[PDB]
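Colleague: Take a look at the following structure, please.
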Amino acid sequence: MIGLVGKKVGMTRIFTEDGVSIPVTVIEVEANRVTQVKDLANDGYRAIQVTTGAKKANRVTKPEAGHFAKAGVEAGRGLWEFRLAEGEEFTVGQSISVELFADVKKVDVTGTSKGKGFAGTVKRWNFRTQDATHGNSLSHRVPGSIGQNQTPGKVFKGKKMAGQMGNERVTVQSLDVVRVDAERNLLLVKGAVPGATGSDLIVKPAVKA
Amino acid sequence: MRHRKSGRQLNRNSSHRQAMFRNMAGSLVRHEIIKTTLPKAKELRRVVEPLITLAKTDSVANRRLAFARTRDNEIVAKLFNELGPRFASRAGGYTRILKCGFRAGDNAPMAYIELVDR
Amino acid sequence: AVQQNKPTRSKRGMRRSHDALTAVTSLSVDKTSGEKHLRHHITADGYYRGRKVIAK
Amino acid sequence: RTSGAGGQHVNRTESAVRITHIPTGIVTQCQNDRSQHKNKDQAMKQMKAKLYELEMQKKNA
Amino acid sequence: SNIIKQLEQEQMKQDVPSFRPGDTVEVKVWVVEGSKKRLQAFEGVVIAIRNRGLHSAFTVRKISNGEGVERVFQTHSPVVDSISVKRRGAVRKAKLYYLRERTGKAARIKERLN
Amino acid sequence: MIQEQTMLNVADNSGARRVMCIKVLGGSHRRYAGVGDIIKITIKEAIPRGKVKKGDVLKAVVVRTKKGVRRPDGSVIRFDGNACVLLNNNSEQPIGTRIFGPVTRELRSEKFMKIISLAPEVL
RNA sequence: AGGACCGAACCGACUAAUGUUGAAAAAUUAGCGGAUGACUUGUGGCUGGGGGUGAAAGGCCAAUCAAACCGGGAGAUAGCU
RNA sequence: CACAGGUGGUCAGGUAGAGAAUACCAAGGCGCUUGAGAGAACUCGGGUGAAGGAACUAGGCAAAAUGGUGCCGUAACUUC
RNA sequence: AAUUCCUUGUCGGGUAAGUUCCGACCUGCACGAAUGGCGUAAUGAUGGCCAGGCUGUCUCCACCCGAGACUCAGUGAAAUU
RNA sequence: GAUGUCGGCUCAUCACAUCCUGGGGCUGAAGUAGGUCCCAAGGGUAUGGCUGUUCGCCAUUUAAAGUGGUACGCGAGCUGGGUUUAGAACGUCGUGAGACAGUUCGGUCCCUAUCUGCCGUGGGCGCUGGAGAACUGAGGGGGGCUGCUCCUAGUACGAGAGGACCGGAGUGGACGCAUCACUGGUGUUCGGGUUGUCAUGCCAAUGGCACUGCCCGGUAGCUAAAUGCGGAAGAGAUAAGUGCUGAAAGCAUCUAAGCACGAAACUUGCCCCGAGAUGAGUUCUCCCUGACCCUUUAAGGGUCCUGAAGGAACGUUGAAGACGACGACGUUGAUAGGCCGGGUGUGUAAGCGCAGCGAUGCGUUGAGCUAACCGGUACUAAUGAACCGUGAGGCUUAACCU
Ligand SMILES: [K+]
Ligand SMILES: [K+]
Ligand SMILES: [K+]
Ligand SMILES: [K+]
Ligand SMILES: [K+]
Ligand SMILES: [K+]
Ligand SMILES: [K+]
Ligand SMILES: [K+]
Ligand SMILES: [K+]
Ligand SMILES: [K+]
Ligand SMILES: [K+]
Ligand SMILES: [K+]
Ligand SMILES: [K+]
Ligand SMILES: [K+]
Ligand SMILES: [K+]
Ligand SMILES: [K+]
Ligand SMILES: [K+]
Ligand SMILES: [K+]
Ligand SMILES: [K+]
Ligand SMILES: [K+]
Ligand SMILES: [K+]
Ligand SMILES: [Mg+2]
Ligand SMILES: [Mg+2]
Ligand SMILES: [Mg+2]
Ligand SMILES: [Mg+2]
Ligand SMILES: [Mg+2]
Ligand SMILES: [Mg+2]
Ligand SMILES: [Mg+2]
Ligand SMILES: [Mg+2]
Ligand SMILES: [Mg+2]
Ligand SMILES: [Mg+2]
Ligand SMILES: [Mg+2]
Ligand SMILES: [Mg+2]
Ligand SMILES: [Mg+2]
Ligand SMILES: [Mg+2]
Ligand SMILES: [Mg+2]
Ligand SMILES: [Mg+2]
Ligand SMILES: [Mg+2]
Ligand SMILES: [Mg+2]
Ligand SMILES: [Mg+2]
Ligand SMILES: [Mg+2]
Ligand SMILES: [Mg+2]
Ligand SMILES: [Mg+2]
Ligand SMILES: [Mg+2]
Ligand SMILES: [Mg+2]
Ligand SMILES: [Mg+2]
Ligand SMILES: [Mg+2]
Ligand SMILES: [Mg+2]
Ligand SMILES: [Mg+2]
Ligand SMILES: [Mg+2]
Ligand SMILES: [Mg+2]
Ligand SMILES: [Mg+2]
Ligand SMILES: [Mg+2]
Ligand SMILES: [Mg+2]
Ligand SMILES: [Mg+2]
Ligand SMILES: [Mg+2]
Ligand SMILES: [Mg+2]
Ligand SMILES: [Mg+2]
Ligand SMILES: [Mg+2]
Ligand SMILES: [Mg+2]
Ligand SMILES: [Mg+2]
Ligand SMILES: [Mg+2]
Ligand SMILES: [Mg+2]
Ligand SMILES: [Mg+2]
Ligand SMILES: [Mg+2]
Ligand SMILES: [Mg+2]
Ligand SMILES: [Mg+2]
Ligand SMILES: [Mg+2]
Ligand SMILES: [Mg+2]
Ligand SMILES: [Mg+2]
Ligand SMILES: [Mg+2]
Ligand SMILES: [Mg+2]
Ligand SMILES: [Mg+2]
Ligand SMILES: [Mg+2]
Ligand SMILES: [Mg+2]
Ligand SMILES: [Mg+2]
Ligand SMILES: [Mg+2]
Ligand SMILES: [Mg+2]
Ligand SMILES: [Mg+2]
Ligand SMILES: [Mg+2]
Ligand SMILES: [Mg+2]
Ligand SMILES: [Mg+2]
Ligand SMILES: [Mg+2]
Ligand SMILES: [Mg+2]
């Protein structure tokens, strides 16, 4: 099935009557308007492009404005695409609400993880630090060796080194759908999802199942 | 990482920052306009303006609090006798910052910071 | 660590290909004094956005 | 490698030999000579001597 | 934000009594064994309170069968059936963590008699 | 949160006074043992006429930890010391006949019913 | 009383880290030993190189020591590069 | 070298302190001749740390810990 | 054994486990009586082993405060080739 | 005219002669549990005692504690216990200086990365008018481990003891990703206690310094020990192996023709990157419809006029960030500061009054103060402009209108 685009509101807990605290992420899923429908004849694949939220009229550029106007929908804060199964079918201008997940048990949530910046090997790849004492010289959190001798005489590709960590697309799979609140446009999922508060999330029905 | 953290270190330790901002707040209250570096002015807002908000309400407790913040009775008296009444109706933003080029000695970005009713 | 071979003037110029300065795009003109100034900065005469902000 | 190996050669070469008799568990070891072959021969002699000594001890018992 | 605050207000309890660090309290909690569900009483001194709305908690310390036990209750948890203040303690700190090093007479807390 | 070299008190009357964890059983590279976990212990101090002697190696089940246990609602129960109950190497049944101090609900298993029944108080 | 004890100046130099194109051709920081004695220090003097001096390490004799430095024999000699 | 070194003598305030230790001060003298930012890895010098507590390592290296005064009391062994 | 090759000798102690340590044994490769033997209180920045305390030494790292590293303006090396 | 070494540490990478997990054949294979060989390299594959140790023995685990290559990988990564200088001693040898694959105690480990390589991050141009978006997926990477319990079932098997295959469910260990609701750490930017001293004339109340002087708590953020999730199922083609039909060879025969099964290996399925994929792809939308002059006369050069879509720059900034970059916002505005209200933390401020000889207590009073938090608020700063980017976009051939 297709997914929806929501916003990470924060984390909370739900107390069940049998004394269990469920940690939940709150995802504000407002109405997603279909701005374009792609098919085999014109695009070679079946998908829908959706938008959500609102945008400044003076910060919508004329190309974006025309693309929205052809669909006849209000300008959202972005455009996302969802592939279509052969049964699913939508029309341009149709709005999709969080009710789509009313009967969905598990979801996959994708978001841009929080950026850590330039991270060292210890943080980024869980390398073990060298000894803090016992004579160690300036080499407490350094990577250590990065290869063998003359053979091969080079460093292999994909070597685990320091560099940019986080701020990338991350998907968490098979999260329970705790609650679907249509009137408040809320999806309460069990557990933690990638990204900071106020980030965009893509919520799809679980592919693993 | 410094996610959601406020305050500029300004290449100084904590006590030095506190003393420097106390002195700079005294100077700004005394002269009503000073020329400093742009980051220092942007940090001085967050120190001086609460002093004026405090001076809006005149009481012995508030006067002693202002003295503790800025250990100078002249600055305390000027605050509570002029700046409070001057800015009584103004909600916030008792200061404005005007960027004014670069320092000759080290190419540091400079700015005047002044009281808005000067 | 140090070079095994002397780098060339060609390589030196290639490295310095990114060292070029960028001139200020344009200067703003004060609405009152007509003086040119850096945008969002006061003029040499103490004007900003048509107002005499600093005397002298 | 032999203990207290002194020099690049000795540190690098595997000269010490240890022989273990699996049925009995008795172990002999030789590392006196620079040659692994000589050490193995001497350890074999010691292993034969130890097995013979064990059998003689049983007979004397 | 407002959304989360609403989601928490609709869950928070309404009859939580007022207690302060140093008070002796009895907390009746639901114990479920097999199929039978009963109440177990944990009585002791409140040594820490965390006011965080729905996420409020409090730590109670007792000396049970010669061993010191600390239990951290989530205030709005359904498992916490009841809280009652048996004695009002007079302390000057918000967190009485120094009581962990004191036993017997040294651990006595003066009663807040007003 | 018991690991190797951790010293524990004994919550039973088997005669031991102090034991030391020498292995956290139940998995390769397993680090810690909480309440309800079985460890291999050596006896460091014992009473003169106990059922166990100093230097013996046997098993134990951890019944109290300073790190404590966590309940489904987020509550945490912590104790002031780490205490275990000794068990035979083979049967893994308790050696002593009395249990001292409270134990937790985490022992509510057909394996530790003797400990649960003998405990003065179950939390 | 004491080649007594504790501990600053003072004299040293046991450990670690730093520094190693150094702040420094031997140091800094935190500790460490002695601290009325076979102690330490200022000024001046004497011992000279197969010589001195050495509570002795082949140590020291001007950042030089299993024979100082400077000048000379001298363009020593070099079946070696 | 306008160098974190070396360099003999003399003078010797207050409060706390046994003290020429140490802390804060006086008289007096200085802020150490590049600054401005930012607040990544990593290095250096510090602070704190759940549970554990030498499992580290060649080795408790390092760190932590102890630390004053008065009184009570203090073992083997001893050349007393 | 500052001495013992074989050798991690054997036995006892200590540890869950001890090539080290301590106590014996004597089979002293290759101790031994002023290039002294064997003891020995006190002393030692002396070597080995053990215990208590204590801890980021470690399980296994986390955060924070500063000096650098990074950017801007001024000055402006080095080895090497 | 110098290729630094044993062991350890950190980080590995490949082989397969496979240790575990996977598949199979035979068994002196009843079952359980093994033996042995064949296929299989996807993942996984201990902590300690002793020793400088490699090795090894021992203790206790594990599904298992593989065997190797990589300058016996890895010192311009660390260490420096062993080795290996100069001091010194023992045994021993030598008359002696000295010596010992004998031992013993002590004993300086430099290098600011030019190139390749690798991890990240930009600038330029290209992709054939320019521009803003959304994609496709050639290709590349990541991931892939396993225990125990229960049901099947005390069933099959077995004289008993014991005890399954196949299939299903639950719950763990290790590992990885994310996150901070909870439990905690930190929190020299918040509150308080307190020692010494100095100052604010003094009292009182405060400030400075003493490691944040020492401490006790603690917001936001970051974070693990905290808590969510993952490894798969399925599909295709196979390995060893098992077969079906079937001659050559009237029988037999898994094979020669033909057909079917068959594993953590392969290829997909899952996650991420990804059109410089120069083979530079696709879709949607937006913008530009002036004149004139020369020449060597063409994908030619001017001249004037015009300056779009958009971009950049600047400023306020950000859970984005070394700098670039990326994101939000710029008065038609909540981007930052302030302010307001709340929250949170600390713990009942000052001043006054009362009680007490006084230290101090009580009342006012849960007071005061409160960072980064939440909800609001144009008070301050985000200035009109200017700058870059053009003027309908080559040739040939088709198809269609024409
Ligand atoms: K200058
Ligand atoms: K001479
Ligand atoms: K001897
Ligand atoms: K003699
Ligand atoms: K000694
Ligand atoms: K197998
Ligand atoms: K088999
Ligand atoms: K494999
Ligand atoms: K060996
Ligand atoms: K290997
Ligand atoms: K090299
Ligand atoms: K090269
Ligand atoms: K948290
Ligand atoms: K926190
Ligand atoms: K003070
Ligand atoms: K056949
Ligand atoms: K492209
Ligand atoms: K604001
Ligand atoms: K009061
Ligand atoms: K008061
Ligand atoms: K309050
Ligand atoms: Mg970030
Ligand atoms: Mg060094
Ligand atoms: Mg270091
Ligand atoms: Mg902020
Ligand atoms: Mg600086
Ligand atoms: Mg450059
Ligand atoms: Mg003396
Ligand atoms: Mg002394
Ligand atoms: Mg000397
Ligand atoms: Mg010193
Ligand atoms: Mg002495
Ligand atoms: Mg001197
Ligand atoms: Mg000299
Ligand atoms: Mg001579
Ligand atoms: Mg010559
Ligand atoms: Mg001649
Ligand atoms: Mg100078
Ligand atoms: Mg000097
Ligand atoms: Mg004095
Ligand atoms: Mg002094
Ligand atoms: Mg200087
Ligand atoms: Mg820093
Ligand atoms: Mg540090
Ligand atoms: Mg703190
Ligand atoms: Mg510390
Ligand atoms: Mg700790
Ligand atoms: Mg603790
Ligand atoms: Mg302890
Ligand atoms: Mg050890
Ligand atoms: Mg030990
Ligand atoms: Mg070890
Ligand atoms: Mg030490
Ligand atoms: Mg210390
Ligand atoms: Mg023994
Ligand atoms: Mg002995
Ligand atoms: Mg003699
Ligand atoms: Mg002698
Ligand atoms: Mg001495
Ligand atoms: Mg520069
Ligand atoms: Mg060469
Ligand atoms: Mg094979
Ligand atoms: Mg393969
Ligand atoms: Mg595969
Ligand atoms: Mg050892
Ligand atoms: Mg080889
Ligand atoms: Mg190897
Ligand atoms: Mg090697
Ligand atoms: Mg190397
Ligand atoms: Mg050595
Ligand atoms: Mg002798
Ligand atoms: Mg030494
Ligand atoms: Mg090095
Ligand atoms: Mg792969
Ligand atoms: Mg929070
Ligand atoms: Mg906390
Ligand atoms: Mg404070
Ligand atoms: Mg006073
Ligand atoms: Mg001062
Ligand atoms: Mg200070
Ligand atoms: Mg599997
Ligand atoms: Mg970037
Ligand atoms: Mg409160
Ligand atoms: Mg106060």
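Structure determined by electron microscopy, 2.8 Å.
Each residue, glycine too, has its Cβ placed from N, Cα and C.
Features from Swiss-Prot:
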| type | residues | note |
| --- | --- | --- |
| MUTAGEN | F:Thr97 to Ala | Reduced RsfS binding |
| MUTAGEN | F:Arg98 to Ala | Reduced RsfS binding |
| MUTAGEN | F:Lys114 to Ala | Reduced RsfS binding |
| MUTAGEN | F:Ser117 to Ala | No change in RsfS binding |
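In terms of burial and nearby residues, how do these features look in this structure?
Modeller: Here F:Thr97 (mutagenesis position) comes close to F:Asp12, F:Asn13, F:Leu118: these same-chain residues lie at least six apart in sequence, with C-beta atoms under 8 angstroms from its C-beta. In the three-state DSSP reading, F:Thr97 (mutagenesis position) counts as coil.
F:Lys114 (mutagenesis position) is surrounded by 15 other CB atoms, counting those within 10 A of its CB over all protein chains shown.
Taken residue by residue with DSSP, F:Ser117 (mutagenesis position) is part of a helix.
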Colleague: Whose Cβ, among the mutagenesis positions F:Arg98, F:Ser117, has more other Cβ atoms within 10 Å than any of the rest?
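Modeller: The residue with the most neighbouring Cβ atoms within 10 Å is F:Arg98.
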Colleague: Given F:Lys114 (mutagenesis position) and F:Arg98 (mutagenesis position), what distance in Å do their CA atoms have, once rounded to a whole number?
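Modeller: Pair distance, Cα basis, whole Å: 10 Å.
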Colleague: Provide, as an integer number of angstrom, the distance between the C-alpha atoms of F:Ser117 (mutagenesis position) and F:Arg98 (mutagenesis position).
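Modeller: Cα-Cα, rounded: 10 Å.
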